[PDB]
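Asker: Below you will find the structure I want to go over with you.
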Amino acid sequence: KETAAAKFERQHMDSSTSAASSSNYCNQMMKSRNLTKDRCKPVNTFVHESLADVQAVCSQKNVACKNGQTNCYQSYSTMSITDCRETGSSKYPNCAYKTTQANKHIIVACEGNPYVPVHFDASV
Ligand SMILES: Nc1ncnc2c1ncn2[C@@H]1O[C@H](COP(=O)(O)OP(=O)(O)OP(=O)(O)OP(=O)(O)OP(=O)(O)OP(=O)(O)OP(=O)(O)O)[C@@H](O)[C@H]1O
């Protein structure tokens, strides 16, 4: 079975310098990572950093999670990311996304042993 940690990698890791794609990055990535299979995932962030760099955030700045848990962590450095937001015309199963590239601090929730990211909470 896919662990929460593996799911975080499938949903959010895109190790590279920045978004690269032959067509609309978000439409191709949301499809290829199976984020459009059971619904159109409405918002999603891809992180263009090494897996070690993202995992290291779990020992960086402790912040409250949007859901009130306290196992969220904000990166000290800005990171290269791409946000995918479903369009107003998007309707499952014909999902469609707008692509926003950014350099922002990421906030992830971490869990488990080893303590690793399992949920992407926000970017600031
Ligand atoms: N330590 C944590 N702190 C906060 N939330 C956490 C933590 N661990 C797991 N979660 C889970 O996050 C899921 C979304 O919950 P909530 O956010 O509280 O409700 P929502 O109404 O907002 O859902 P939505 O559909 O609108 O937006 P999602 O697309 O994010 O949902 P889903 O993909 O299924 O979530 P994930 O797998 O984690 O992807 P991702 O890493 O977040 O991208 C939900 O299962 C929570 O239990």
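All chain A residue numbers match Swiss-Prot; in order, they span 27-150.
Cβ coordinates are placed from backbone N, Cα and C, and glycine is handled just like the others.
Pulled these features from Swiss-Prot for this protein:
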BINDING   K33, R36, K67, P68, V69, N70, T71, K92, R111  substrate binding site
MUTAGEN   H38 to A  Loss of activity
ACT_SITE  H38  active site, proton acceptor
MUTAGEN   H145 to A  Loss of activity
ACT_SITE  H145  active site, proton donor
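Map these features onto the structure and tell me what's around them.
Answerer: In sequence order, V144 are the residues of the chain that are 6 or more apart from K33 (substrate binding site) and have a CB within less than 8 Å of its CB. In the three-state DSSP scheme, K33 (substrate binding site) falls into the helix class.
Long-range Cβ contacts of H38 (mutagenesis position) within its own chain (separation 6+, distance under 8 Å): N70, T71, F72, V73, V80, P143, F146.
Secondary structure from DSSP puts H38 (mutagenesis position) in a helix.
Cβ-based neighbour count (10 Å, all protein chains) for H145 (mutagenesis position) stands at 20. Secondary structure at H145 (mutagenesis position), as computed by DSSP, is strand.
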Asker: With every protein chain in view, how many other Cβ atoms are within 10 Å of the Cβ of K67 (substrate binding site)?
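Answerer: So the number of other Cβ atoms within 10 Å of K67 (substrate binding site) is 18.
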Asker: Measuring Cα to Cα across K33, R36, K67, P68, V69, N70, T71, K92, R111, which the record gives as the substrate binders, how far apart are the two most distant ones in Å?
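Answerer: In whole numbers, the farthest two Cα atoms are 22 Å apart.
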Asker: Quick one: Cα separation, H145 (mutagenesis position) versus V69 (substrate binding site), in Å?
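Answerer: Each residue's Cα considered, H145 (mutagenesis position) and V69 (substrate binding site) end up 13 Å apart.
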